[PDB]
Amino acid sequence: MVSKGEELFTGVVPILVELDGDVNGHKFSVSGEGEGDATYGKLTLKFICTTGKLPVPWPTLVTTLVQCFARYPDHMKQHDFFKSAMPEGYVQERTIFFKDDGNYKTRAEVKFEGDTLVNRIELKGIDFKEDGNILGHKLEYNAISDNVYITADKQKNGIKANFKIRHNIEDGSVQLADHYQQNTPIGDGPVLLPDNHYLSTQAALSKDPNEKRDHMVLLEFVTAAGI
């Protein structure tokens, strides 16, 4: 039978994202809007830096800026922790270690506000090099594609993951971003704790030619696999 949280995602769902950030004391805010259609694993979003110039590269924020929109195959629907936690939601925490540079620590709450799926994030970055690849804006604005291994965190009644993002640098090299993630439910209701599996994500980054604010347009597809 079709689960409680899963039912909230059968159509197109409006999304709001809000991030407050502080990287080496450079404070900024980002707002995003768009839609998710989990039946196809499909996200369409536009993000705006509401405080002026973004002090870090947009690509470094992509993973922080809603795995609840993954397409889970029918035979894997008992492994979808993310939708099971809805509408009350989940806390998503990460540490992102940029090799030979600083780290982000993020804490987000992902939940419904009425019909809208909201991702509210606080991001703190420390120990960055002021002329490194991040604060020096040396990263290319590229498509991002990966496969993240999700595991149960039974003691926290949630999930964990660790994965690498390799950001292309303008000189042809790679800036590694090592991600460590833990998610836990906000409410006290039952959730689905998954067997080991993957989320495969493809993200295309673009610009709105009519937009004068610092911004990012994102088209993303997210699909579960590996069972």
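Think of each number as a place in line: the chain as shown, counted from 1.
Determination method: X-ray crystallography, 1.2 Å.
Cβ coordinates come from backbone N, Cα and C, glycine included.
Record note (Swiss-Prot), mutagenesis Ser145 to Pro (Swiss-Prot position 147): Increases fluorescence at warmer temperatures such as 37 degrees Celsius. The unchanged residue is displayed. Taken residue by residue with DSSP, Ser145 (mutagenesis position) is part of a strand.
Among the mutagenesis entries in Swiss-Prot is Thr201 to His, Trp or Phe (Swiss-Prot position 203), noted as: Results in significantly red-shifted excitation and emission maxima. For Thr201 (mutagenesis position), the Cβ neighbour count at a 10 Å cut-off comes to 21, with all displayed protein chains included.
In sequence order, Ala143, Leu218, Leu219, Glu220 make up the list of same-chain residues 6 or more apart from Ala204 (mutagenesis position) whose Cβ falls under 8 Å from its Cβ. Mutagenesis annotation in Swiss-Prot: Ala204 to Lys (Swiss-Prot position 206), described as Abolishes the tendency to dimerize and leads to monomeric fluorescent proteins; the structure shown retains the original residue.
Record note (Swiss-Prot) on the mutagenesis of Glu220 to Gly (Swiss-Prot position 222): Suppresses the 399 nm excitation peak, leaving only the longer wavelength peak at 475 nm.
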If you measure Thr201 (mutagenesis position) to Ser145 (mutagenesis position) at Cα, how many Å is it?
5
Under a criterion of Cβ-Cβ distance under 8 Å and sequence separation of at least 6, what residues of the same chain contact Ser145 (mutagenesis position)?
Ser200, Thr201, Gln202, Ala203
